[PDB]
4 protein chains.
Amino acid sequence: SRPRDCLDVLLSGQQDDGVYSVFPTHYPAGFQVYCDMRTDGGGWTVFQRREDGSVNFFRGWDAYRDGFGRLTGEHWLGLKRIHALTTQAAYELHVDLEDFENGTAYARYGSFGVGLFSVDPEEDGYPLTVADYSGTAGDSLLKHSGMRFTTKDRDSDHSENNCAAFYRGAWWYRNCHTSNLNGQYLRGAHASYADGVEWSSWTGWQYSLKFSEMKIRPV
Amino acid sequence: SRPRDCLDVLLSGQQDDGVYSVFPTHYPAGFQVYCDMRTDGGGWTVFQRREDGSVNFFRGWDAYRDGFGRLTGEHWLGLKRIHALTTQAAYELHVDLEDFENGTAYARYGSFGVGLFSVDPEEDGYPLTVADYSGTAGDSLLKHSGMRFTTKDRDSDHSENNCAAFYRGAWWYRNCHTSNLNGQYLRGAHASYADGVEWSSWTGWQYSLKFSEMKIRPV
Amino acid sequence: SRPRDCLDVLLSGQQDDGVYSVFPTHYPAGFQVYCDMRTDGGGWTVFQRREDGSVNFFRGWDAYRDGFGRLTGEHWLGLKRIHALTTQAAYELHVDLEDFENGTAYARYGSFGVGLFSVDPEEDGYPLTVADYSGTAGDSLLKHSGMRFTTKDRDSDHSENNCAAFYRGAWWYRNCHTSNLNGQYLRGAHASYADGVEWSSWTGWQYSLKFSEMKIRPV
Amino acid sequence: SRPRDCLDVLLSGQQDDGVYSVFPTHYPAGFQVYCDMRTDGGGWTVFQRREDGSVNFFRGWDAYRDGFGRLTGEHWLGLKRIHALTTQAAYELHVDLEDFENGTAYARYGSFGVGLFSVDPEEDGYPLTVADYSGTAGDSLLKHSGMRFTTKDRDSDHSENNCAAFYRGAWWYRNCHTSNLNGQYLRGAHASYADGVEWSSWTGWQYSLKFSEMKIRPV
Ligand SMILES: *[C@@H]1O[C@H](CO[C@@H]2O[C@@H](C)[C@@H](O)[C@@H](O)[C@@H]2O)[C@@H](O[C@@H]2O[C@H](CO)[C@@H](O)[C@H](O)[C@H]2NC(C)=O)[C@H](O[C@@H]2O[C@@H](C)[C@@H](O)[C@@H](O)[C@@H]2O)[C@H]1NC(C)=O
Ligand SMILES: *[C@@H]1O[C@H](CO[C@@H]2O[C@@H](C)[C@@H](O)[C@@H](O)[C@@H]2O)[C@@H](O[C@@H]2O[C@H](CO)[C@@H](O)[C@H](O)[C@H]2NC(C)=O)[C@H](O[C@@H]2O[C@@H](C)[C@@H](O)[C@@H](O)[C@@H]2O)[C@H]1NC(C)=O
Ligand SMILES: *[C@@H]1O[C@H](CO[C@@H]2O[C@@H](C)[C@@H](O)[C@@H](O)[C@@H]2O)[C@@H](O[C@@H]2O[C@H](CO)[C@@H](O)[C@H](O)[C@H]2NC(C)=O)[C@H](O[C@@H]2O[C@@H](C)[C@@H](O)[C@@H](O)[C@@H]2O)[C@H]1NC(C)=O
Ligand SMILES: *[C@@H]1O[C@H](CO[C@@H]2O[C@@H](C)[C@@H](O)[C@@H](O)[C@@H]2O)[C@@H](O[C@@H]2O[C@H](CO)[C@@H](O)[C@H](O)[C@H]2NC(C)=O)[C@H](O[C@@H]2O[C@@H](C)[C@@H](O)[C@@H](O)[C@@H]2O)[C@H]1NC(C)=O
Ligand SMILES: CC(=O)N[C@@H]1[C@@H](O)[C@H](O)[C@@H](CO)O[C@H]1O
Ligand SMILES: CC(=O)N[C@@H]1[C@@H](O)[C@H](O)[C@@H](CO)O[C@H]1O
Ligand SMILES: CC(=O)N[C@@H]1[C@@H](O)[C@H](O)[C@@H](CO)O[C@H]1O
Ligand SMILES: CC(=O)N[C@@H]1[C@@H](O)[C@H](O)[C@@H](CO)O[C@H]1O
Ligand SMILES: [Ca+2]
Ligand SMILES: [Ca+2]
Ligand SMILES: [Ca+2]
Ligand SMILES: [Ca+2]
């Protein structure tokens, strides 16, 4: 009837990958999401995908809050939706990654949320909660724990510069990053420093990944 | 109780043409619509009517998003409402047309939607999905499939010009149109090129129709 | 549980005059209103009161849309709330009036609504539907039927002037009025022409009433 | 299922202090609050906490309306949420206070609300209802009864000055205050007059408290 996330959709008997309506506790109008019903038994709610560089990710605060792109392709679900999902239960984060040779790796975090205790999560800058790494890609996110979300037009980072302008993305930047999955789609090895779709622990600072998917499931 | 569209209203036992409350999945406050309970067994939700040129259709982005006119007369329901309806199920589109001699034709499309997989359908420009033509008016819409919605103040078309300014309407313009049902109410044959209530496949580029109704029903 | 108006509140077993929560069809968050449980058997939803000139009624479009004052005193409920109430069923309007000698009269209208078929009732200017007068005050509203709502900062009247600026109120002005219950609280007989709390059919153009209440009940 | 406040959460069988979802009558999307399940049997909804001066409370109208800080630390829940809570039932207010020596006192008010009968509580300035004092801190709030909320950028006080600018806080200021719990975190005794976290009846005009919590429970 009113699944709160893709795990409710899966447990209701929908086994196919695709677009479904979900209805978080504090977002009762609901919205549509892409559900991954295959990974480790399925029930993952996607909030980010890169796969071909068809969508501009170098967007400002309003676009990162509200979301952009298409559920069937490259997209960012919107921090207001990711907040609505991650505050309603205890969620884990799965990150799938692919290089241009179709090599793959993943990073799993047993704890993930954005603006979890923020009265105004937008004003508070949708700060990241992340813990408990396992996987094959290595950890490129724990160093971002506690950081606010920074865009080219809204600086809340630990740099004297704007990390988002500098590394051409949008992220929970410190000074500045170990990961940059909202970076420019630079298509593999690049001379420029750390300004592509980067996961430093797997492919370092000068390799823009082919594919990323960031997705959540209740623990 | 809470019909999601005019077909739910009809199947609940309301057989009369008129104004009813509907409550789409992701628009739970609901809104009122004109229901056509006669055409091909009935249950059509109207989202556009022209009949007398009493309402200005040469409106900007905000008016096309939010809707204008009156449900009992000339109106545009609003792309935010048409998105809310067409994302909740698989809908067909019916287009009724009339000339100034009370001649009539129709176009049916077995698939229709706006911003179907858009995370932010407004920013994405409420792009048209349309397929599977049958009817008597000929096809004047399939060539618009995949196009974003363009207004005089928001250009997302495939022209070096603004198609909306140029053809004095608001539509899923390419370069520029085969149909222009939101065009100026020019009252039949006109010298100006393709800037009236046009359905090119039926009455060509220099004839502004008397009546149009665009309406949807689940398949 | 969820009364849609003061008549639902009365029929649920609440007999006392006062402030209650109501939940109109298309305003499901609900809001509070003053219920008149005495007049002609009770169940009237108040949307306007004048009684002492403590509240400024010479307000702009946003205040008339959103409402102002206090439910227990002088107030205007807001055209967005009056629209939400009058579109959910067929309502009658009761107008109670008092002069400074505690003389009283009433006007009843068997049909009343604002923006009844408007797709965007705000843009359409919350046009008045009113019919079927009876009472003791005489008819000072039927001549306003079909008129849009005009404020000092939003002119939709049939005057070359702004009727709202000119008669220091906010109303469904034609050219200009027979009634002006949102006029200045001028306290009885005044030299200035028709710019007080006027009901012309009862006390003419140069008498600002002590008390007005405008209230609705389903028929 | 849908507790309206922390007392519903407690009576549903949740005995632990912490963050819970509540769903007020006229705010059905709901929001999260910190519940005090210990004080005088428990079931208190927190709307204000000071404890360490980590959060700036010298904020404007929008921040006081919308809320700021974190539920687990220093925060202000937002006047739009406090209105939604205090209009749904008859609430009492509990104020806990601590000095820098870990000395403690409390003030209890048997009646508390903000914008209780306001049609537009924001425009009306979220005016305070408070009555019926008991406790150990003395009364520093009854003199504020009937006052609108004043911020540095929105003056509704009884001073020729802006009390909020002058006493570096945000409060239901008269001319100007006996309490200032949204004042600067000045850390105990200060030379400056009445511009810290003040409760004048307990620690006078020149002592900024260590800890304050303002919280409500239905009577
Ligand atoms: C890399 O993988 C791409 C995705 O292919 C799918 O996933 C693979 C892991 C595997 O399961 C495969 O069977 C799947 O089809 C490939 O693109 C796909 O290629 C197939 C033809 O084999 C084509 O029909 C699909 O449409 C296409 N998918 C997409 C999203 O483009 C890549 O294949 C290369 O590029 C293709 C466009 C095609 O030209 C093919 O001949 C190429 O090998 C895989 N390789 C690389 C280096 O990108
Ligand atoms: C064209 O059709 C208009 C709509 O008429 C209705 O639909 C028709 C298909 C048919 O079913 C008819 O019986 C319906 O009444 C006509 O306008 C209507 O005319 C009738 C009188 O016959 C009148 O009472 C209606 O109010 C009127 N409706 C509207 C919406 O105006 C046209 O009739 C012409 O114009 C009329 C205003 C009237 O003056 C009549 O004598 C005219 O023939 C039809 N013809 C044309 C060329 O427009
Ligand atoms: C006009 O009526 C006012 C309202 O009084 C109530 O309604 C009447 C129709 C009647 O049912 C009466 O019993 C009600 O009390 C009067 O004001 C009220 O006066 C009473 C004292 O009789 C007082 O206790 C109320 O608080 C007061 N109400 C309000 C809203 O002010 C008027 O009375 C005059 O003004 C009063 C303030 C008081 O001073 C009294 O002596 C005056 O006669 C009525 N007369 C006029 C000319 O205004
Ligand atoms: C004042 O009280 C602070 C809060 O302590 C808790 O509440 C007390 C009423 C009591 O129930 C106590 O058992 C609780 O722990 C103290 O801070 C706490 O101190 C403890 C060590 O005793 C420490 O483990 C806690 O993390 C700490 N809490 C917080 C919120 O900081 C104050 O203790 C002083 O400051 C501490 C940081 C620590 O250094 C301690 O040695 C100090 O005595 C209490 N005293 C004062 C003057 O502030
Ligand atoms: C992309 C980025 O922030 N890179 C590095 C950071 O990882 C490194 O630890 C630091 C050394 O001081 O220099 C930063 O520029
Ligand atoms: C209204 C409109 O866009 N008309 C035509 C289009 O249908 C035609 O195919 C093209 C030829 O290049 O010229 C455009 O102006
Ligand atoms: C307040 C107002 O509009 N008054 C009158 C109107 O009632 C009258 O019929 C008309 C005569 O032309 O003159 C208007 O000014
Ligand atoms: C902080 C504040 O408003 N303090 C005092 C007030 O309590 C006092 O009664 C008044 C004397 O006139 O002077 C004000 O400044
Ligand atoms: Ca910076
Ligand atoms: Ca163009
Ligand atoms: Ca005018
Ligand atoms: Ca002042």
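Note that chain B carries Swiss-Prot numbering, so the residues on display, from first to last, are 239-457.
The backbone N, Cα and C atoms fix where each Cβ goes, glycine too.
In Swiss-Prot, a mutagenesis experiment is listed as B:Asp393 to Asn, annotated with the note Complete loss of binding to acetylated bovine serum albumin and reduced binding to chitin; when associated with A-395. Among the features that Swiss-Prot reports, Ca(2+) binding site is placed at B:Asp393, B:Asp395, with the record citing similarity to another entry. What Swiss-Prot notes for the published mutagenesis of B:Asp395 to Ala is this: Complete loss of binding to acetylated bovine serum albumin and reduced binding to chitin; when associated with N-395. What Swiss-Prot notes for the published mutagenesis of B:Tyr405 to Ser is this: Significantly reduced binding to acetylated bovine serum albumin and loss of binding to chitin; when associated with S-431. Record note (Swiss-Prot) on the mutagenesis of B:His415 to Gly: Complete loss of binding to acetylated bovine serum albumin and chitin. Among the sequence features in Swiss-Prot, the mutagenesis site B:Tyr431 to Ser is noted as follows: Significantly reduced binding to acetylated bovine serum albumin and loss of binding to chitin; when associated with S-405. One entry in Swiss-Prot concerns the mutagenesis experiment B:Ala432 to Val. Its note says: Complete loss of binding to acetylated bovine serum albumin and chitin. Quoted from Swiss-Prot, the note on the mutagenesis of B:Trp443 to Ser is: Slight reduction in binding to acetylated bovine serum albumin and no effect on binding to chitin.
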- Item | Between B:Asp393 (mutagenesis position) and B:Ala432 (mutagenesis position), the C-alpha gap once rounded to whole angstrom | 18
- Task: Please report the number of other Cβ atoms within 10 Å of the Cβ of B:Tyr405 (mutagenesis position).
- Result: 26
- Task: Translate the DSSP assignment of B:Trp443 (mutagenesis position) into the three-state scheme.
- Result: coil
- Entries of B:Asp393, B:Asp395, B:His415, B:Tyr431, B:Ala432 (mutagenesis positions) sitting next to ligand 6, with Cβ under 6 Å as the cut-off: B:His415, B:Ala432
- Fewest neighbouring Cβ atoms within 10 Å among the mutagenesis positions B:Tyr431, B:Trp443 goes to B:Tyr431
- Could you say which of the mutagenesis positions B:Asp393, B:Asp395 has its Cβ with the most other Cβ atoms inside 10 Å? B:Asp395
- Is there any among the mutagenesis positions B:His415, B:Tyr431, B:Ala432 whose Cβ is under 8 Å from chain C, and which ones, in sequence order? none
- Item | Sequence-ordered mutagenesis positions from B:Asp393, B:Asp395, B:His415, B:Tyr431, B:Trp443 with Cβ under 6 Å of an atom of ligand 10 | B:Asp393, B:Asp395
- Using all protein chains in view, find how many other C-beta atoms are within 10 Å of the C-beta of B:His415 (mutagenesis position). 27
- Rounded to the nearest Å, what's the C-alpha distance separating B:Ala432 (mutagenesis position) and B:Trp443 (mutagenesis position)? Just drop the number here, would you? 5
